[PDB]
Amino acid sequence: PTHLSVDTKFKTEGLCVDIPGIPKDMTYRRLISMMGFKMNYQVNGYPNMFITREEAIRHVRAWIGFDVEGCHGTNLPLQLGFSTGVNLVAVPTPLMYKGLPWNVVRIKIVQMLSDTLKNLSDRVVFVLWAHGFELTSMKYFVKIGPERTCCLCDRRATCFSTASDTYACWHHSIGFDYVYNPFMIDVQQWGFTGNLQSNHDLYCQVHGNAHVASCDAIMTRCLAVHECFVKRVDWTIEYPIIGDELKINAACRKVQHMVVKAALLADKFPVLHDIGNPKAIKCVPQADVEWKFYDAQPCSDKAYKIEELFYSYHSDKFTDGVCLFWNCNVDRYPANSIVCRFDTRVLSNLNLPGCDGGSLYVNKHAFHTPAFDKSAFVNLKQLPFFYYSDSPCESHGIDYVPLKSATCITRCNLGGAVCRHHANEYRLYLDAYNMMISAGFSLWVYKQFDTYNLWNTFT
Ligand SMILES: CN(C)c1ccc(CNn2cnnc2)cc1
Ligand SMILES: [Zn+2]
Ligand SMILES: [Zn+2]
Ligand SMILES: [Zn+2]
């Protein structure tokens, strides 16, 4: 049991307003045939256009919400809406395009999907709240057949061109007119009462209903993300490497060690309360401090309330020493904190739009993160960049230009001239730091933090 059986039943009640008289008894096999597609008894990697919820979750980067609204059914124009915010009008003869025939609409669909997905996924998954017109419009821009490879590379084929009779992936599809072997899932099969807007609005106030197809496409994908990543969580699902995952993760570990080590040296806290991941390890193993751990899994719905994490009777005195919240999202951080908080607004191939202002951050595992909120940090300040090292000044073992920097906190810089080793380490640390920041992470610290206190740790 890996793929969705074509003989599985499909509930058709949501389809009967656009398609009156539709049989109540229906399989995916008969639905696909009714959509104008012929599977021809083929064992060539594409057993069904539709996929399971488990397969959709594994391919969350490929999700594109899709909706079709009747403008006036082969006689009338159709408004095609996508979760990218695009609306196209197809004439049978928040971006809103005027009515055009299918032969040009399909070229725009291929360009839009290719630009959106080339750096995210090897496929497209159309996320539907199926009412009928969207299923019957697929024959006008989709072609199916055996699984194929790109004509210019080793990636799987996602597009087809009638002009050249060739196949291409999302990276090599310029000028292609058909979406090839797309996947789809109908959210209405999951068991819901009431319409799309009433189910979506139970969990999200950020997406409105301006009565255009793209608004429904956006709400559909949002509801699907809430169901699969907010109310249900699975950290055992692995996602492929598509960008700077390894560098970002290594940079995060370097920055955490640096910041925590310097905070402990500068203010000499007798105790550190490490709140977050139940699998956390001491990020500064040689620090003198009393290290105490408190378990909290990553919150995927609303940020934790500091009153619930800390109160209801542990050192109990979280006010003693310092609190470390490394990706532990809370409503309001205490004044004595060191914080790393992911900024959900960041634009990247790792960060996908999420539910109710939140974002789905996908880096090895998928983490739905509650919306970034500047008021969470009212008791803290932004942590400034700095590099600290007490390691000996010795090169060992890439040409040089001497480093001059007020933020290189080393014995050599205190003594007037940065050594080659600390200049190389400073530049590598600045690169790791910039990588973590640009990935979306933000760093905050207690207001008394001052790197001027680190210079006397060299005596
Ligand atoms: C912030 N913008 C412009 C952005 C980011 C990611 C994606 C891809 N994932 N998606 C979301 N909704 N449909 C597809 C699309 C747009
Ligand atoms: Zn290719
Ligand atoms: Zn929403
Ligand atoms: Zn040095």
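Here chain A follows Swiss-Prot, giving residues 5949-6020, 6027-6047, 6076-6295, 6298-6381, 6388-6449 in order.
Per the header of the entry, the method used was X-ray crystallography, 2.0 Å.
Positions of Cβ are set from backbone N, Cα and C atoms, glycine also.
Noted in Swiss-Prot for the protein shown:
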type	residues	note
VARIANT	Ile5967 to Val	In strain: Omicron/BA.1, Omicron/BA.2, Omicron/BA.2.12.1, Omicron/BA.2.75, Omicron/BA.4, Omicron/BA.5, Omicron/BQ.1.1, Omicron/XBB.1.5, Omicron/EG.5.1
ACT_SITE	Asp6015	active site
BINDING	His6182, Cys6186, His6189, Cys6204	Zn(2+) 15 binding site
ACT_SITE	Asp6198	active site
BINDING	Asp6256, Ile6257, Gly6258, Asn6259, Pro6260, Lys6261, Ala6262	S-adenosyl-L-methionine binding site
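Sequence features annotated in Swiss-Prot and their locations in the structure.
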residue : record                               : Cβ within 10 Å
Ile5967 : variant position                     : 17
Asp6015 : active site                          : 29
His6189 : Zn(2+) 15 binding site               : 22
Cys6204 : Zn(2+) 15 binding site               : 25
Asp6256 : S-adenosyl-L-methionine binding site : 22
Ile6257 : S-adenosyl-L-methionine binding site : 22
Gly6258 : S-adenosyl-L-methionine binding site : 22
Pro6260 : S-adenosyl-L-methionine binding site : 9
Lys6261 : S-adenosyl-L-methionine binding site : 8
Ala6262 : S-adenosyl-L-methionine binding site : 16
Which ones in the same chain are close to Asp6198 (active site), with CB under 8 Å and 6+ residues apart in sequence?
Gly6013, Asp6015, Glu6017, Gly6035, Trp6111, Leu6178, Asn6191
For the recorded Zn(2+) 15 site formed by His6182, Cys6186, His6189, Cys6204, which further same-chain residues have Cβ atoms within 8 Å of the site's Cβ center?
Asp6183, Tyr6185, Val6188, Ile6200, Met6201, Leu6205, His6208, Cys6339, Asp6340
Could you tally the C-beta atoms, other than its own, that fall within 10 angstroms of the C-beta of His6182 (Zn(2+) 15 binding site)?
26
Roughly how many Å lie between the Cα atoms of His6182 (Zn(2+) 15 binding site) and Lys6261 (S-adenosyl-L-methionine binding site), rounded to a whole value?
34
If you measure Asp6256 (S-adenosyl-L-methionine binding site) to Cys6186 (Zn(2+) 15 binding site) at Cα, how many Å is it?
31
Can you give me the CA-CA distance across the unmodelled stretch from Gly6381 to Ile6388? There are 6 residues absent, and I want it in whole angstrom.
11
Could you say which of the binding-site residues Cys6186, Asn6259 has its Cβ with the most other Cβ atoms inside 10 Å?
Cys6186
Across 6 unmodelled residues, the distance in Å between the CA atoms of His6020 and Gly6027:
9
